[PDB]
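Colleague: Below you will find the structure I want to go over with you.
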Amino acid sequence: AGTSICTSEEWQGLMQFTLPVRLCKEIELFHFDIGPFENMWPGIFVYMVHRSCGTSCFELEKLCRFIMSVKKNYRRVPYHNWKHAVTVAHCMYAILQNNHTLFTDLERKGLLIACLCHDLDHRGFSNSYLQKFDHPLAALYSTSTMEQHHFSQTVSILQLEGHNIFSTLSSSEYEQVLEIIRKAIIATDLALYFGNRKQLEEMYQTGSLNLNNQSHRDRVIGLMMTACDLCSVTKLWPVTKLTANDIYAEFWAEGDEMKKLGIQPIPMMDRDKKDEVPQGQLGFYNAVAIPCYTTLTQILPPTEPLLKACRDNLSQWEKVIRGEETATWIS
Ligand SMILES: CC(=O)c1ccc2c(c1)OCCO2
Ligand code: NI
Ligand code: NI
């Protein structure tokens, strides 16, 4: 219950944090893995906001409070956690750097913040679960249930004393940025991805795609969100595989709860069906990941490394299916 708030020690600590000089170069690359640098994660986000938006885009005090409170409102779940938030924000940073002038100042600050906040207060349960068992959230939010909650959580944090990083915007720009953030967070509902990608592919293939058209912009931004949300499939194989272990820990825990409620889970969520995982991944790459990064690369050519990496990981899953895997380590 209630919104969690960082301590003075936490935000003042972040204010005084300095990134190691060696990481500056690394952070620009799509394949960068934040994994080995946990103590630096909030600082990495500050650095990214500063590089993309400028050191004077936000009041530093308010920015540091906001970041550390956002961290405090991610739960200790295996996958939809603070690490995932920063990973998604980093992918967006790399996309924005490679495509900087396609996006307005307002959009860049809105999108980096949207990515950091996009899974706020996730409980480790899918929209499917919440609706099946009529959680209060499914009553409140009929579609895109968790995503509407994550937006609500974002607004609650902005409303904490001294946390409104957007207050200095004009009343019109303020409204615009909250709308950018809302649409971006809602777009992370994979249910909406399938139609969005199909629409974009059509607009691209016919040549009607126009980034001066607000609805087109919204859709491109939506696909960017999907691309950043799924970006664990664009890392080096060992990183991708370790992350898959984490998401399946959530899935299996949800399936366990379904069994308690008298219903057999989908196989993906059944910890007694781990043999089906590699084929399940193949399905996910073929149905979601590969088409996403394919269309994104068509629209934003500099994002091609994401697609190349995704393809490499699909090949690795195929190797697993054929029984060609080598030694793997788990945490
Ligand atoms: C590991 C990862 O990023 C990823 C993300 C979402 C998933 C998934 C894997 O497996 C299939 C269902 O959706
Ligand atoms: Ni989500
Ligand atoms: Ni996410």
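These residue numbers are counts, starting from 1, taken along the chain as shown.
Header entry for method reads X-ray crystallography, 1.5 Å.
Every residue gets a Cβ built from N, Cα and C, even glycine.
Okay, so Swiss-Prot annotates it like this:
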- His80: active site, proton donor (ACT_SITE)
- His80, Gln281: 3',5'-cyclic GMP binding site (BINDING)
- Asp119: divalent metal cation 2 binding site (BINDING)
- 7-324: domain 'PDEase' (DOMAIN)
- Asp119 to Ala (Swiss-Prot position 830): Loss of activity and of zinc binding (MUTAGEN)
- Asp119 to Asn (Swiss-Prot position 830): Reduces activity 1000-fold (MUTAGEN)
Colleague: Ten-angstrom check, please: count other Cβ atoms within 10 Å of the Cβ of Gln281 (3',5'-cyclic GMP binding site), all chains counted.
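Modeller: Within a 10 Å radius of the Cβ of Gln281 (3',5'-cyclic GMP binding site) lie 24 other Cβ atoms.
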Colleague: Measure the Cβ-based neighbour count of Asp119 (mutagenesis position), defined as the other Cβ atoms within 10 Å of its Cβ.
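Modeller: I get 25 for this one.
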Colleague: I'm trying to understand the geometry here, so how far is the Cα atom of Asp119 (mutagenesis position) from the Cα atom of the residue listed as 'active site, proton donor', in Å to the nearest whole number?
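Modeller: Answer for this pair: 7 Å between alpha carbons.
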Colleague: Between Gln281 (3',5'-cyclic GMP binding site) and the residue listed as 'active site, proton donor', what is the CA-CA distance rounded to a whole number of Å?
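Modeller: Checking the Cα atoms of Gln281 (3',5'-cyclic GMP binding site) and the residue listed as 'active site, proton donor' gives a distance of 18 Å.
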Colleague: Please give me the CB contact count at 10 A for the residue listed as 'active site, proton donor', counting all chains in the structure.
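Modeller: Excluding its own Cβ, the number within 10 Å is 23.
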